[PDB]
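Input: a single structure, listed below in structure tokens.
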Amino acid sequence: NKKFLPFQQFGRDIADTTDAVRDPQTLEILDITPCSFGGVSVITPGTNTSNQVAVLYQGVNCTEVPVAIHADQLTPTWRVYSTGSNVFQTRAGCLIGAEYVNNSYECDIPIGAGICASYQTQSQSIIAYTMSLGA
Amino acid sequence: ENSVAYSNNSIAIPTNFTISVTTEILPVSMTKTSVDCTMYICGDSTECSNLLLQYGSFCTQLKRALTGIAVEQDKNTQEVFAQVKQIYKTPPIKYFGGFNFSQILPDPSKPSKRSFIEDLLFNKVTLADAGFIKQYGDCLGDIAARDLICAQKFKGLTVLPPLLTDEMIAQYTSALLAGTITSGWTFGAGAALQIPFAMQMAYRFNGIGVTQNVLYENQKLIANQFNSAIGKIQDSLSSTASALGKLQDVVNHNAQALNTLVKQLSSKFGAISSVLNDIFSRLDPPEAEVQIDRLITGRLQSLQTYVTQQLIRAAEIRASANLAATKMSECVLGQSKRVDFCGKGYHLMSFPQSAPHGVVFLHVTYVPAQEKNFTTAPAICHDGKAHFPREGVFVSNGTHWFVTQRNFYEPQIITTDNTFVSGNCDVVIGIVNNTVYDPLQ
Amino acid sequence: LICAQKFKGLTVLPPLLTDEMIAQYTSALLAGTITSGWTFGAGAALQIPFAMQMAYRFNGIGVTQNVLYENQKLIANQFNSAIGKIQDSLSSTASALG
Amino acid sequence: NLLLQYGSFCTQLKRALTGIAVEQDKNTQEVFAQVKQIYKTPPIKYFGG
Amino acid sequence: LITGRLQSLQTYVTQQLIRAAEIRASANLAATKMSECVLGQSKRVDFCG
Ligand SMILES: *[C@@H]1O[C@H](CO)[C@@H](O[C@@H]2O[C@H](CO)[C@@H](O)[C@H](O)[C@H]2NC(C)=O)[C@H](O)[C@H]1NC(C)=O
Ligand SMILES: *[C@@H]1O[C@H](CO)[C@@H](O[C@@H]2O[C@H](CO)[C@@H](O)[C@H](O)[C@H]2NC(C)=O)[C@H](O)[C@H]1NC(C)=O
Ligand SMILES: *[C@@H]1O[C@H](CO)[C@@H](O[C@@H]2O[C@H](CO)[C@@H](O)[C@H](O)[C@H]2NC(C)=O)[C@H](O)[C@H]1NC(C)=O
Ligand SMILES: *[C@@H]1O[C@H](CO)[C@@H](O[C@@H]2O[C@H](CO)[C@@H](O)[C@H](O)[C@H]2NC(C)=O)[C@H](O)[C@H]1NC(C)=O
Ligand SMILES: *[C@@H]1O[C@H](CO)[C@@H](O)[C@H](O)[C@H]1NC(C)=O
Ligand SMILES: *[C@@H]1O[C@H](CO)[C@@H](O)[C@H](O)[C@H]1NC(C)=O
Ligand SMILES: *[C@@H]1O[C@H](CO)[C@@H](O)[C@H](O)[C@H]1NC(C)=O
Ligand SMILES: *[C@@H]1O[C@H](CO)[C@@H](O)[C@H](O)[C@H]1NC(C)=O
């Protein structure tokens, strides 16, 4: 929506980054954003115990991670997590492959925003919950 | 300047005293950060991947070092705050010998249980503007000027959220304050054991060389002085907008480092330009490889310098955090005898409060005043036997002699159960004659 | 050699506090501790005879006041001998600073 | 002119270097200056031998 | 030549910044010792003599 001046052609932001450009034909200033990307983290309970892992995409809402894996061309072993089998959106991006219980416990494997993940035998799996300070 | 009327038989003794509230601030953690390698180095080009992988896995060292810094940060914060294994709740009754506590106690009537003073600090800083990706990735359509944090994120420089959120930190501070208000310092050793506040204050005065009888007889004055001090510190902190300094210094330092790094991207490095696609397409591979090599080397060197500087600042923050933890463990959970270590003057107690990137201690102390002149002597010889005080000193307004304490004028008569004897009275240098009392005669 | 370093841009700035006023602070602190014991650390200065302060400090380390009033001369003599010895030792070895 | 390509690099160096310059003064001021007044001994001096 | 000299200056600045923190720690220790063992009597053994 931000307006230009009749002579003004394209916008720039601090640290010489291009943000918005006026189209030559319609003379309307459209906004340009860098393509989606991020970092991946692997939540693991230990090789000796189990082989079930959770994945964490940092700093992004993951309504678009299945397409991210489709374009990045990772194996269907990654596409299974790209599909929303078990998706939870925390403050630190989102985690895929972990059920979110509604009770509280202590913390063993940190993630962020005061949310932890741990392996529990009920139906052994990788649960994810909210930190509890103590009794 | 201030001269002193020194002598060899004169002594001054304070008559009155005051309670003052002192404030101090300590940083405990910087902002954690991460870094992307390939998108920073040249910005999404395949030839980059083809040409830089043989330069070495330097970004592996970068990632591991910066991850070590990140984990050290939340290690510091959890070591400095998480020192109580329970959570303590104040009772609905809030009468403590007339000691008002509305300002610092947590407020149920507020979103998030953040007390008044810490709310005041949080609104005084108002320069972090969160920035810990409070569900970021919403700056896709930048109708506004895009700010600065999103742009810094879009150059491969991310920031991770801290492990501990603010409200749980506030809960920890509330637990500490409740424990130190309701059960003395016993909860520092084991399970909390309740003691009424007045006798806890009596204990603390008994710690600093003064007997309980001074407190139980002047409770109302103590309450009034305490409340007035709390109001005064409220007003003083609300007034000045530049009393913090250190936290702003840390934030500005980190911002300057990031800004220098992002500005360094537009260096020519003795080459044609800072553009990648033009240099690759216009030139031919034999010279394009030379130019790309020079750019990569320059940018790697700059990134290495930034990493080293961040590593350096981490150690200073670590030292400050360790000292803060020691002070929190000693001044709060006990009563330190180290002068000028938990506030000026004799120390009574301290309360902690949270702050967006650190802690703030309120020290409640003791300060004598209204001194008076008197004449003294080391001992009194009676019936050829010297006599020395039990714990006080001998004083006299000119006519009669008395034993008194060392920080509050309170005369008493020279009785045989308030002194002791050693040898004859021909050896000491300042003997003065008087009488003594035996109560049973 | 300082001039040569200067003509390469390696300017050395002078410290804000000159030595004389540093000595003035040290003398003020020494006067405070000699004439007022410790009370001037917390509040204002309070005069008190020196023997009283030494008796207090002995009372601190597990010894009653009745050791000082009949050992004053020995205390003074040993103190003076020790301070003369420290003067001589400091004047002798120039490598103890390190 | 060629350093202008590197631009404010030594400006950054100066900004970094001034910090320790002020820090030294802060250190000395903190370590010594901790007295509100400037006392002085009485002219007559006999401190019990 | 420019790059080499700039690199040398940078490493010198880094080394000086390194020494500054050590001097800061020593100054903190000295301030603590003067505040404790001069303005009062310390119960800690071997902290002061
Ligand atoms: C010690 O000082 C306090 C205040 O500095 C004195 O209390 C004040 O006394 C005056 C005299 O009547 C009153 O007008 C004030 O209202 C008192 N203040 C408070 C807070 O109650 C106190 O009297 C002094 N102690 C002695 C023994 O004189
Ligand atoms: C502790 O001090 C606070 C200071 O605000 C007192 O709060 C005041 O309470 C009165 C009671 O009617 C109100 O009229 C005021 O408006 C309150 N102050 C403010 C700024 O709103 C509190 O009452 C004191 N504690 C006790 C037990 O009296
Ligand atoms: C020194 O203080 C003592 C104690 O307060 C004074 O002695 C008493 O003074 C009152 C008031 O004049 C008399 O009613 C008492 O009879 C006195 N008691 C005794 C045992 O004499 C004394 O007057 C004060 N002296 C000076 C010079 O101030
Ligand atoms: C304290 O009282 C005693 C007792 O009178 C004084 O001792 C006298 O000292 C003189 C000095 O030679 C002798 O001549 C007297 O014989 C002593 N008295 C007795 C009863 O033998 C002593 O001087 C007094 N001290 C002070 C400081 O007044
Ligand atoms: C991602 O989550 C945020 C926060 O809940 C929301 O505002 C946004 O609309 C989500 N993304 C999409 C594509 O819906
Ligand atoms: C979890 O518990 C909260 C209680 O505040 C409730 O609001 C929420 O619906 C619960 N969610 C599930 C999935 O049980
Ligand atoms: C105090 O010192 C002065 C000066 O030396 C001396 O004249 C006086 O006798 C001393 N006081 C006593 C009680 O000896
Ligand atoms: C004690 O006496 C001296 C000398 O007469 C005087 O200078 C000093 O002010 C007196 N003390 C007080 C507290 O007034």
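Here chain B follows Swiss-Prot, giving residues 702-1142 in order.
Header says: electron microscopy, 3.9 Å.
Cβ from N, Cα, C; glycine included.
Features of the protein shown, as given by Swiss-Prot:
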VARIANT   B:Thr716 to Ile  In strain: Alpha/B.1.1.7
VARIANT   B:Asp950 to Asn  In strain: Delta/B.1.617.2, Mu/B.1.621
VARIANT   B:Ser982 to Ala  In strain: Alpha/B.1.1.7
VARIANT   B:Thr1027 to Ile  In strain: Gamma/P.1
(request) Tell me the Cβ neighbour count for B:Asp950 (variant position), meaning other Cβ atoms within 10 Å of its Cβ, over all protein chains shown. (result) 12
(message) As a test of the contact definition, list every same-chain residue at least 6 positions from B:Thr716 (variant position) whose Cβ is closer than 8 Å to its Cβ.
(response) B:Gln1071, B:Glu1072, B:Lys1073, B:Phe1109, B:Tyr1110
(request) Go through B:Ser982, B:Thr1027, our variant positions, and report the one whose Cβ sees the most other Cβ atoms within 10 Å. (result) B:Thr1027
(request) Going by DSSP, give the three-state secondary structure for B:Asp950 (variant position). (result) helix
(request) Quick one: pull the CA-CA distance for B:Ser982 (variant position) versus B:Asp950 (variant position), whole Å only. (result) 45
